[PDB]
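Participant: Structure incoming, see below.
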Amino acid sequence: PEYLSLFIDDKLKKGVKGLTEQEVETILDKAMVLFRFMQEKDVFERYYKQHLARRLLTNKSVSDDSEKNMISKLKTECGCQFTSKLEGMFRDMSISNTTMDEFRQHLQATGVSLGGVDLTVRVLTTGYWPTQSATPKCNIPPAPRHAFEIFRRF
Amino acid sequence: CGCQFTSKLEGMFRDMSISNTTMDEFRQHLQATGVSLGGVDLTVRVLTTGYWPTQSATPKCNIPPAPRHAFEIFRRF
Amino acid sequence: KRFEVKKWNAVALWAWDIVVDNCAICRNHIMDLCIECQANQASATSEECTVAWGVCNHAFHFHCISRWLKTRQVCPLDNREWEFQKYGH
Amino acid sequence: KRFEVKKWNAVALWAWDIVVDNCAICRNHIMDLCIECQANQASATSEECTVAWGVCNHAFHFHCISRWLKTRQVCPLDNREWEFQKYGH
Ligand SMILES: [Zn+2]
Ligand SMILES: [Zn+2]
Ligand SMILES: [Zn+2]
Ligand SMILES: [Zn+2]
Ligand SMILES: [Zn+2]
Ligand SMILES: [Zn+2]
C-alpha cells in the first residue's frame, strides 16, 4: 500500500504523463481497481494523508481540479470514513488560505515596517496534520521574526 | 448591435476593473516595502491578453534604472 | 548584506485553551494518567491512557472523554460535535 | 542629474500557465500544429490550425479545444466557461 500511495502521488503531482484527461481517467480507474483487491487499508490511508500533506505544504498548482476526482473516487471506493479525514484536511487548507488573505489585509493596513514583506503564513490545526516531531526551535530572521510575532498577535 | 459585441465591451470593462484592482493591490504592498528610490510615483495597469491585442510584437529595450527598479518590485509582488 | 530574505512561507499551528496543566474533564493534567487511573501501573493490562485530540483542537485524556460521551455529546468548552482526529500527544 | 522620472504609467499584461511548450490538451506545443494535424501540410485545404485564446487567458490549438468542447464545456485548467476572445498568437 505504501508503494501504491507513492505511485498515486507521482501520478498526481504533475500531469506530465498524458496531458489529456482521457488517459489520466483510465489510469486512475486502473489504479483504484488494483487498490480494490488490496488489504491493509489503514496504512494506505495514512500514507495517502502524508502524501497530501507533502503536496499541499509545498508548491501548489499540482492540478487544481484533480483533487475533486480523487475525493470522488475515494468516496466511491472506501466511502465516508477515511476519505472524510481527507475532506476535513481540504477544509483546513481552505481555512489556512482564508487566514493568509486576512494576514495580507492586515499587512495592507499597517504597511509601515519591513517585518512582513511577502509573509505567506499558513494556519493549520493540530488534529489534521501530525507533528513532525516536537515542534523544533532555533534562531529565526528578526524582521520576519517580528512579522511572525505580529501575526501571532493578530 | 444587441448582446453580442457589447458582451465583449462588458468583458473589456471587467478587465479594466481587474486592472485597477490589481493596481491598488500592487501599490498597497509597494508602500509597505519602500526599498529603492524607483517607486516614487507608480501607476501600473494590469490587463488581459484576450481583451487588448498585442501592439506589434511585444517590443523590448533597456529600461531606465528607476523604471527598472519599479518594474522589478512590481514583478516580485 | 550578501544574502537577504524576501519571501517566507511559514506554517503556523494553533491549539485552543486545552489547559495542559488541568484536564478540562478530570483536572489532573494533559498527561500523567487520570482520575480513574491515578497510579501509573494500577493494573494497566495493556489498553491505553493516552491523550485524545478532537476536530476542534481540544485535548483531554482518552478515558475522560470516553466516559464523558455517555453524559453529553458536545465538547464542554464549546458546542461542537466531538471527533477523534488523533490519539496521543 | 538633468532629467529625472517622477511618474510612470506602465501597463502590465499577464498570461496564465498555458505551457507554451506542452499543449494542455495534446502535449505538443502552443504552435506547430496538433495531434490530429501532425504534418504541416497534411492536406491543409485552407481552414486553419492557429491558437485559440479564451476569456481566462488560456491558450490552446483551435482544433484541440474545438474538439474538446464536445467532451466537456469548462476549461480543463480551471472551472470557467470557455470563450473565444482571440484567434491566433
Ligand atoms: Zn483528564
Ligand atoms: Zn485513565
Ligand atoms: Zn472542543
Ligand atoms: Zn494542442
Ligand atoms: Zn490541427
Ligand atoms: Zn481556462
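Residue numbering in chain D adheres to Swiss-Prot, whereby the residues present occupy positions 20-108 in order.
Method of determination (from the header): electron microscopy, 8.0 Å.
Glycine too: its Cβ is placed from the backbone N, Cα and C atoms.
The following feature annotations were taken from Swiss-Prot:
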- D:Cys42, D:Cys45, D:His80, D:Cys83: Zn(2+) 1 binding site (BINDING)
- D:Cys53 to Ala: Strong reduction in ligase activity; when associated with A-56 (MUTAGEN)
- D:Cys53, D:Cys56, D:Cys68, D:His82: Zn(2+) 2 binding site (BINDING)
- D:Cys56 to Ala: Strong reduction in ligase activity; when associated with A-53 (MUTAGEN)
- D:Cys75 to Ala: Strong reduction in ligase activity; when associated with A-77 (MUTAGEN)
- D:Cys75, D:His77, D:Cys94, D:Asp97: Zn(2+) 3 binding site (BINDING)
- D:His77 to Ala: Strong reduction in ligase activity; when associated with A-75 (MUTAGEN)
- D:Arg91 to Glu: Impairs UBE2R2 activation by neddylated Cul2-RING(FEM1C) complex (MUTAGEN)
Participant: Which of the recorded positions D:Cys56, D:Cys75, D:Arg91, D:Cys94, D:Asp97 has its Cα closest in space to the Cα of D:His82 (Zn(2+) 2 binding site)?
Facilitator: D:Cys56
Participant: For ligand 6, list the recorded positions among D:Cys42, D:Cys68, D:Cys75, D:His77, D:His80, D:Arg91 whose CB atom is within a distance below 6 Å of it, in sequence order.
Facilitator: D:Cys75, D:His77
Participant: In which DSSP state, out of helix, strand and coil, do we find D:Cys75 (mutagenesis position)?
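Facilitator: It is coil.
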Participant: Do any of the mutagenesis positions D:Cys53, D:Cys56, D:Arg91 touch ligand 5, in the sense that the CB is under 6 Å from one of its atoms?
Facilitator: D:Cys53, D:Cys56
Participant: Spatially, which candidate from the recorded positions D:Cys56, D:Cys68, D:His77, D:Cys94, D:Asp97 is nearest to D:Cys45 (Zn(2+) 1 binding site), comparing Cα atoms?
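Facilitator: Nearest in space to D:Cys45 (Zn(2+) 1 binding site), counting only the recorded positions, is D:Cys56.
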Participant: Using an 8 Å cut-off from the Cβ centroid of D:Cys42, D:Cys45, D:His80, D:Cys83, can you name the remaining same-chain residues around the Zn(2+) 1 site, in sequence order?
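Facilitator: Going along the sequence, the neighbours come out as D:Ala43, D:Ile44, D:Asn47, D:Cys53, D:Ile54, D:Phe79, D:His82, D:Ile84.
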Participant: Check the Cα distances from D:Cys75 (mutagenesis position) to each of the binding-site residues D:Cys42, D:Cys68, D:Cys83, D:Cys94, D:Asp97 and keep only the ones within 10 Å.
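Facilitator: Those near D:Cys75 (mutagenesis position) - Cα within 10 Å - are D:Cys94, D:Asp97, in sequence order.
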Participant: Quick one: of D:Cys53, D:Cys68, D:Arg91, D:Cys94, D:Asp97, which recorded positions lie within 10 angstroms of D:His80 (Zn(2+) 1 binding site), measuring between C-alpha atoms? Sequence order, please.
Facilitator: D:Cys53, D:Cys68
